[PDB]
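See below for the structure under consideration.
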There are 4 protein chains.
Amino acid sequence: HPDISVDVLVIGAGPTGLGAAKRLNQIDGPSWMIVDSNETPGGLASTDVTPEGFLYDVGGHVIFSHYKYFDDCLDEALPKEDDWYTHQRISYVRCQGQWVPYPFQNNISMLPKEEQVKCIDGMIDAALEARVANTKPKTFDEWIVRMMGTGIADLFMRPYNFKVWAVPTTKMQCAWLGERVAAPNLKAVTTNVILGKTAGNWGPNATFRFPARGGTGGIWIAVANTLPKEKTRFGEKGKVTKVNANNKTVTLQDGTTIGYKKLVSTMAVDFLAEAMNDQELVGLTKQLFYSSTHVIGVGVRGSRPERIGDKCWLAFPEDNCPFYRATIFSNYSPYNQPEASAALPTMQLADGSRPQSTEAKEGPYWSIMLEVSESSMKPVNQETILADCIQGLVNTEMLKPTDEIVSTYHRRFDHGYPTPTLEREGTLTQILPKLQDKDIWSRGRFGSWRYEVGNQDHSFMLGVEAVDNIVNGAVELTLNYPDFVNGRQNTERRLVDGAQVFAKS
Amino acid sequence: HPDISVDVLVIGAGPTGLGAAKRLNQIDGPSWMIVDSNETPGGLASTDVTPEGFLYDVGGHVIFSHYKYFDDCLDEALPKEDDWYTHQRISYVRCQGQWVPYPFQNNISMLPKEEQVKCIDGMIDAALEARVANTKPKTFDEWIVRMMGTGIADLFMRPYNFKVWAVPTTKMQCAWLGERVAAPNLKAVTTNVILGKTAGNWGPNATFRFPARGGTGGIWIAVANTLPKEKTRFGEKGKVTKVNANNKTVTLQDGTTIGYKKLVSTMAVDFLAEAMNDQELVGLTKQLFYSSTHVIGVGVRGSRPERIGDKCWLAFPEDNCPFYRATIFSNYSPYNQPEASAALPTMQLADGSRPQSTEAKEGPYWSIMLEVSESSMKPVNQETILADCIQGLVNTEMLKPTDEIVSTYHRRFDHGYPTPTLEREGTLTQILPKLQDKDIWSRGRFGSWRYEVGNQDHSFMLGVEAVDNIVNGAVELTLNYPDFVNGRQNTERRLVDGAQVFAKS
Amino acid sequence: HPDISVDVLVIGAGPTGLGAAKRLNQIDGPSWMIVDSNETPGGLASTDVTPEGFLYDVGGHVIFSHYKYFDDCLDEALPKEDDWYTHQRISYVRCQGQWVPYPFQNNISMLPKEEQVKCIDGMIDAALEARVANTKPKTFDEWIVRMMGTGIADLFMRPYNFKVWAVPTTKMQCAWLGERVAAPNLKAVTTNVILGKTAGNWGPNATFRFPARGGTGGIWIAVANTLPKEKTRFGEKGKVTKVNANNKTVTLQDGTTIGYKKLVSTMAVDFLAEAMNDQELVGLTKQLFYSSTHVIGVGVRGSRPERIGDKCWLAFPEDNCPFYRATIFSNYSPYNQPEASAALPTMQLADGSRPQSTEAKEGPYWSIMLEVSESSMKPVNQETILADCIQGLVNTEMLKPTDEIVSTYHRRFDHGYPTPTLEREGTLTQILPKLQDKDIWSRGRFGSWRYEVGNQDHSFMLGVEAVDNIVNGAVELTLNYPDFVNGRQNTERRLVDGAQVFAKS
Amino acid sequence: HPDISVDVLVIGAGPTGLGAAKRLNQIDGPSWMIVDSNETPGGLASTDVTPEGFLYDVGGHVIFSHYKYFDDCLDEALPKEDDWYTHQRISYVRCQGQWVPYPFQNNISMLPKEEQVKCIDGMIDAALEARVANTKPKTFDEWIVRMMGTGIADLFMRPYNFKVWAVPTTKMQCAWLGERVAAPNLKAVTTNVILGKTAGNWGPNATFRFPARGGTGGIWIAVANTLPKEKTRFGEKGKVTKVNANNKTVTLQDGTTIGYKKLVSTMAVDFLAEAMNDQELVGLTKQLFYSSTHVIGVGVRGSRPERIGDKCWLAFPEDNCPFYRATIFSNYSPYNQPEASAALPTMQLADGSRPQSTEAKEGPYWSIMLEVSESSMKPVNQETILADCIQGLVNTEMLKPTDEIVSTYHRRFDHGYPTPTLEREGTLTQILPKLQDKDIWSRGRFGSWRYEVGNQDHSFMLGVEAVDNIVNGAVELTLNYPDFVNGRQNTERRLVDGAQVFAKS
């Protein structure tokens, strides 16, 4: 006899868990409950704030929704027109003193001519190989070089992805990138070079909306608030410490035990295996690879410098900086940093100098959010990484030596990226089925470990589709067919389906 | 106010409509009702009997299920082990006086060696061209030649498919055939030719089950039987004559009006448009192409001849018979024809002459079922078609001139096959969305006109999935993604889902 | 019995005939002589002079020597260092107001960026096609597009070659172009586009030498001069009017009969068939195709304009002028036009106006030589072609409207170019062996009709090798293997061979 | 001041040297002399005879002539039709108990079926690669696999050519094999397999003629006897022991010195280097590679066994015998072995037994000529090679254990094959130009070291073409352009050219 019993138990109130709970709440048939060890929902889509009042997401978080369901829930949670700000998807690659518009290969006219000649020769080779190709690429590296050619590969995607994944490109699968043939568009690349043209992959219709307040985490707080309070349990009181798969019982930190018939676990699957004391599953989940994510934030005094402008996020293939991505987070919402009348002392100059004065002076302020990856193949000195990042900002000309830093943030997230290693699927197809057999739907960015469906919308839907499978016999498409859900706008499943309509009648 | 009002109205009680009925019945949420102009459910999956006691399906009907849900309803309708007979999927291609095992190209070692050279030379060209191919084939014909080469194409798939579809291969699309690359397996084909080897694509793991009694129609009668009778209206009283899509009112032949919220229509969509008196839709649907099927049944006196043996169905590329397929229907079940003891007179010899005796004599009996197709491009003489079929049975040596025919059958089904013409999708993407904008789900063999998802299981699931889209927001996978449902085991959806389990508390 | 008897008779005393005569003379075995209807040897390699003292060759003649033998005779004919001037092989294509250095495709960076894009895109298609090509091209046109791509083909080689050959490129074979695979050097073309590089195919090591005096005609006058006079018969006295192959008898216009053992005929082979009164051969020779050449010469007052500079010959694909080639003939030798002190009146300005003043003014002078083709598919209006050419020089900015023309030249040459039509080889293979079997060696530009071996050195060597075959069993490499002789330095055969050295002992 | 002085000196009276002489004699201009260390001309084209009366060439010699000149000299030497026998070019490959008709790949239907499958699969791979090939093979081995596919390659050409060349196929170049594309005729191979055809590449047109008497050597004795005797010095008196390049003087065994103006040396070029005492040259010629040849001859008692029949020569890829080639020498001429009434004792039976009787018995007789290769990569035990060859004959079912042997022959020829190693051209293009600079035409099978022009006719013509270069400036086509001479009928150079016709007038 456990203290609580429900039909379906959801561990975790990240996007994936909140999805489950939303669908469960919409269906309102089987009983359910959601728990989380954090008092605040959001998981890796949470947001911190520095004591100086600079918000930081867990690194660059831009929403692109493949599902009208996701949209419905965001619209419900933040329904007002100024709950959101709309921006173009403006991104660039830092290469050889230049801000190269994404996509890199369409903009190498900004590079020295001698370099363009190397790139184009490289891609000519790739086009001619691609014309007679009858195998699929087996690694991320093959995919890159087949798609880009050697010169362009070496300039960007190759060193960039090591910096991103903290594993070399030769060690990753490439199926996760979808069905597009690994072949170059040689005409597009040569055309822009010939025309001396630059062109980004954004415009009036390639946008994203970002929450006005609270950062990305404001979304998930608001979504969570729509759920019936009593069916939630967040904080130390919601910490799962034991899962008895055989007895279908979960134990919490405070000794409270929960009976379930179906388990949706959105905690990391290596953690769940531990919570199960399933030795075999601990072995299997230890074979999975992941990188850790250091997020570093810098609050800078002054209005937005011309050189920064409308830039949103930025990729960094070169090694004069430790970060792989920078976000101009102050561009996402004016409320991601203090108002210009907020007085802050300067903490340091970007070159590391003490400020001439320690007096609190006003803004306006802008803000840079950096990401650094860590793994057993790429260590990160936690003591010096902030300074390395700030030096990185100077080296990349994001900051002048004189720019005034007024806030710093550094947090290290254990599970950051789940890595599409060559061995991933071989391992996941041993883990997920055994959990399934015990009526455990383990889902999410580290629930099911599949990056290609690891964004907020994917996660959210992984939870929804897990619930729909449990209840309505629906296919878990996001889980098992990433190319399908990413290749279409999923419009059928809505926050109001015909069931709720016919029922109110 | 209309006579009857339901949330969901289902028109038609062939496999599709029944699928919709069974899903509505299972969900047991929205009120629903199903109508049909025939007293007997089944549509083109029904079974006729001659006055002499020989059953015939609407042509060769062999179940291969892609879906667990479908299996669930069949198991439910016919739960006993002796409700079913299991057979191996044994088929042959009649070619140049010989029975060649399917797949044809793996068995051309039966042909004369000179012919084998031509065949292999053809496939060598196709192999060599496949190796540098950078375009998808645009027609059924292009597809066929790329797969097989000229020689093999001309021997079998070209003339056979004309005899099947009553249109030239050059007039059909090939996308309906799936995502498999149009390229020959040269090695397999040459290998069997070198080894002088024949090999069928059947065996103990490639089987089908057939109803013990009542033909294929018996399935659907039994599936209907599990529905609540009051929600069914089958016969003259159930014939739809008028659909008013703006009123969401249907009018039956006997004057009965049924008001609906959502319509699942499984009648031929060109008929639906007429019933709607929607001239725009009439014009659109008139642009679709279909063949008619003539079904010819022949009952023969005698134990099953050795030349026939365990043969199930048979393909006929050649001109010496008008039918494209023959089914040894007496192999599918002993109850498809009378017991040996039944006394029946001989109607005629297979060579068309009068029998030596007018007297009723005993069996055993066997039975052959034939399909002749017909279209505007392939007229059929309806007056000579029976004798032409029988003569064809003699020409192909399925019947000896002296064989005694004790029963004959001929029926013409106007909508037999929805033709994958080059124009089909262009027309359908005008029709199907325009109907769904009026909350009409037009689904099924001629409801949505897609042969590639046009078997009994497909149809059934088009009904099920239509309902699941209407009620639960499910993706209509079978409708819009034939390659997807056909390329997997569709296991998630069951006759008992978690919903029904959690409910029963 | 004939008036004259020799072992080997040579008809014609252009380069081919003189070649024969030179080798016969060197060998000094078989008796021989040479006739020509012209009192001045040289054929199409002769030179005219206007009454005003401007020299014109039969269009642009630039020697590239594939053979040492040819060099030896040229050296012997004109031994003095100052019998020659050396120039680099400088040449341009006129296109869109620009002088584009040859090779055209390596220099399209002078064209507008939008033209460049078109050019590269075309070449990218051709490169991709070449990667999977497994057929040789069949026509000149196919060859061109495979080498260059559409855009580049259309800018230069297609319309240029129509203006050259007076037949469309589609009507010509392409084997005459050599054995190089028809594929683009896409990398070289893009690289020069990217770098904004121009690069002409000339320099210190790509030169030609030109007679200091008498034009190209000076060469052959001086070569003929080394022959023993008594074995020549040049002028009216040497015109061949009848050839009796069966009798091995040639008749001259003055009644002189010459019996021969072997005939080397270098006259146009259609002319030979008429002289043979051989209706079969006349029939075959009429199936050959040739164009006529209009040579236009323009003498111009003034020191050589800077816009002209050291230009040698120039190509004109465009239809703003009738000529296909212009030669700055005054660059070849200072004695191709009068000294600066020579006094000439202005005949007309380039704009076509004739000035009132007959005042003879001094020089210096420069000189343009132009070529316009004519054929049955390309009529030339002889009455206006001079004025059209001159307007062409103004259209192409070679002449200012105000430039003063002091001399004009125009002459039509019936047989100008032997055309590499599709049918050429088929026809020649009937003609040349038939003549062979009669001991007639028909050789030379129109003797054997092969442009690819139709230059002065080739022609000369066709004579030499015909004699060497006749006397010494030598292979006629130049005749039957143009690729072989053009792909090597032919150094083995000299004006002094061992035979002569050993004999002088 | 030398003992004798000539214009041209020929060292060697093998085919190459005799060619030079024959041409020198024909021209009858420059003075000349020919020497050889052997009293009997022929070199490796000579014929030995055993004490028992069995003739043996230096292994299988079969004439295929690319030249009319060669034919002329042969016809002159042996003019009666009685002097020659004509035979169809009948050869087989010994493979797994079968005699497989050349060409091997067109006849694998004699092999087990399972193996035909391996072969065809392998060649199918090759055809698919060839369709997309963009590079020429770099080695003999790459050439073989690209032509034949793996399986066919392993069965024959790979193991065979190591047995022929005594170097692995990976060590040799492939240009020597000519300009044909390295690609399979897939349809020809599959066609014969399907049809079960065993088709030989010989017929009433594919013939060779072989001398009636004296074997191959009889040819060259007869050609030599046409030379003015006094200009020949053959035997110990004609042995060259010294070549002083700078004095243009040769010194003979007895002391006789000869001054030349030009030298044609047909001795092996490593021997020439030595005779020149040129250090640099010796170094270079030592870097050339060559295989030695062991010729084994077996005289057998009895009429030609049925199993042998009309076989001419036979190739042996397999490891159960040491020879690469057998020749049924008794098939070439009835005079290659004693007449039937010739009495001979049996030396041994083929299994090695002593014969039952020691007395001489009559014939008739037949005869087998075997070839074994030797090199630093493939030693040959000279003491046992005869016995191993005889065992080979039993192993290959060429001889029964009971077959009686009445003669044995073994002889080792040091310079056997000049090897087309990868390094061959690098070395030769460093040697021949230096000899050329000293007025030394080093020519022939080991004079110029090129197997692809290393047959009797090539060798002859190498000598002829060297003379014609020396005297008449002729191109040395056979020397520098093997693909050219071999790809054509060389008919222009005759034993009586025009020069000799015109001189007798």
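What you see of chain B is 3-507, where the numbers are those given in Swiss-Prot.
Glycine too: its Cβ is placed from the backbone N, Cα and C atoms.
Here the Cβ of B:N457 (NADH binding site) has 21 other Cβ atoms within 10 Å, regardless of which shown protein chain they belong to. What Swiss-Prot lists as FAD binding site is B:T18, B:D38, B:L46, B:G61, B:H63, B:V242, B:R327, B:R447, B:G456, B:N457, B:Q458, B:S461, and the listing cites experimental evidence.
The NADH binding site annotation in Swiss-Prot covers B:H68, B:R91, B:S93, B:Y419, B:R447, B:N457.
One mutagenesis experiment named in Swiss-Prot is B:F66 to A, and its note says Lowers the catalytic efficiency. A coil conformation is recorded for B:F66 (mutagenesis position) in the three-state DSSP classification, outside any helix or strand.
What Swiss-Prot says about the mutagenesis result for B:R91 to A is this: Lowers the catalytic efficiency by a factor of 125. Annotation for B:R91 (mutagenesis position): spatial neighbours B:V64, B:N203, B:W204, B:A208, B:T209, B:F210, B:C314, criterion Cβ-Cβ under 8 Å with sequence separation of six or more. Under the three-state DSSP scheme, B:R91 (mutagenesis position) falls in the coil class.
For the mutagenesis of B:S93 to A, Swiss-Prot gives this note: Lowers the catalytic efficiency by a factor of 14. The structure shown keeps the original residue.
The annotation that Swiss-Prot gives for the mutagenesis experiment B:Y104 to A reads: Lowers the catalytic efficiency. The Cβ of B:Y104 (mutagenesis position) lies under 8 Å from the Cβ of B:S93, B:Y94, B:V95, B:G202, B:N203, B:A317, each of which sits 6+ residues away along the same chain.
The mutagenesis experiment B:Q107 to A is recorded by Swiss-Prot, whose note states: Lowers the catalytic efficiency. For B:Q107 (mutagenesis position), the same-chain residues that are 6 or more apart in sequence and have a Cβ closer than 8 Å to its Cβ are B:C121, B:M125, B:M150, B:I154, B:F158, B:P186, B:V191.
Look at B:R182 (mutagenesis position): DSSP puts it in coil. For B:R182 (mutagenesis position), the number of other Cβ atoms no farther than 10 Å from its own Cβ, over all displayed protein chains, is 10. Among the sequence features in Swiss-Prot, the mutagenesis site B:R182 to A is noted as follows: Lowers the UDP-galactopyranose binding.
Per Swiss-Prot, mutagenesis B:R327 to A is noted as: Abolishes the catalytic activity. Close to B:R327 (mutagenesis position) in the fold, though at least 6 residues off in sequence, lie B:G61, B:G62, B:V166, B:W315, B:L316, B:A317, B:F318, B:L372, B:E373, each with a CB less than 8 Å from its CB.
Listed in Swiss-Prot as a mutagenesis experiment, B:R447 to A is described as follows: Lowers the catalytic efficiency by a factor of 2000. The 10 Å shell around the Cβ of B:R447 (mutagenesis position) contains 28 further Cβ atoms across the protein chains shown.
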- For B:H68 (NADH binding site) and B:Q458 (FAD binding site), what Cα-Cα distance in Å is obtained after rounding to a whole number? 10
- Message: I want to check the contact list for B:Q458 (FAD binding site): same chain, sequence separation of six or more, C-beta distance under 8 angstroms. What comes out?
- Response: B:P17, B:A47, B:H63, B:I65, B:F72, B:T218, B:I221
- Item | Residue pair B:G456 (FAD binding site), B:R447 (mutagenesis position) - Cα distance, angstrom, rounded | 5
- Task: Let me know the DSSP-derived helix, strand or coil state of B:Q458 (FAD binding site), please.
- Result: helix
- Item | For B:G456 (FAD binding site), the number of other Cβ atoms found within 10 Å of its own Cβ | 22
- Message: Here's one to test understanding: among the recorded positions B:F66, B:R182, B:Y419, B:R447, whose C-alpha is closest in space to the C-alpha of B:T18 (FAD binding site)?
- Response: B:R447
- Message: Taking every protein chain in this structure into account, which of the binding-site residues B:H63, B:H68 has the most other Cβ atoms within 10 Å of its Cβ?
- Response: B:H63
- Item | Among B:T18, B:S93, which are recorded positions, the residue with the most C-beta atoms within 10 angstroms of its C-beta | B:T18
- Pairwise Cα distance for B:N457 (NADH binding site)/B:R447 (mutagenesis position) [Å, integer]: 8
- Residues B:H68, B:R91, B:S93, B:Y419, B:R447, B:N457 binding NADH per the record - widest CA separation, whole Å: 24
- Message: If I take the alpha carbons of B:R447 (mutagenesis position) and B:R182 (mutagenesis position), what is the distance between them in whole Å?
- Response: 23
- List the Cα distance (Å, whole number) between B:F66 (mutagenesis position) and B:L46 (FAD binding site). 16
- Query: Given B:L46 (FAD binding site) and B:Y419 (NADH binding site), what distance in Å do their CA atoms have, once rounded to a whole number?
  - Reply: 10
- Note down the number of other Cβ atoms within 10 Å of the Cβ of B:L46 (FAD binding site), including every protein chain shown. 23
- Query: Highest CB neighbour count within 10 A among the recorded positions B:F66, B:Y419?
  - Reply: B:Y419
- Query: Which three-state DSSP class does B:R327 (mutagenesis position) fall into?
  - Reply: strand
- Would you identify the secondary structure of B:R447 (mutagenesis position) according to DSSP, in three states? coil
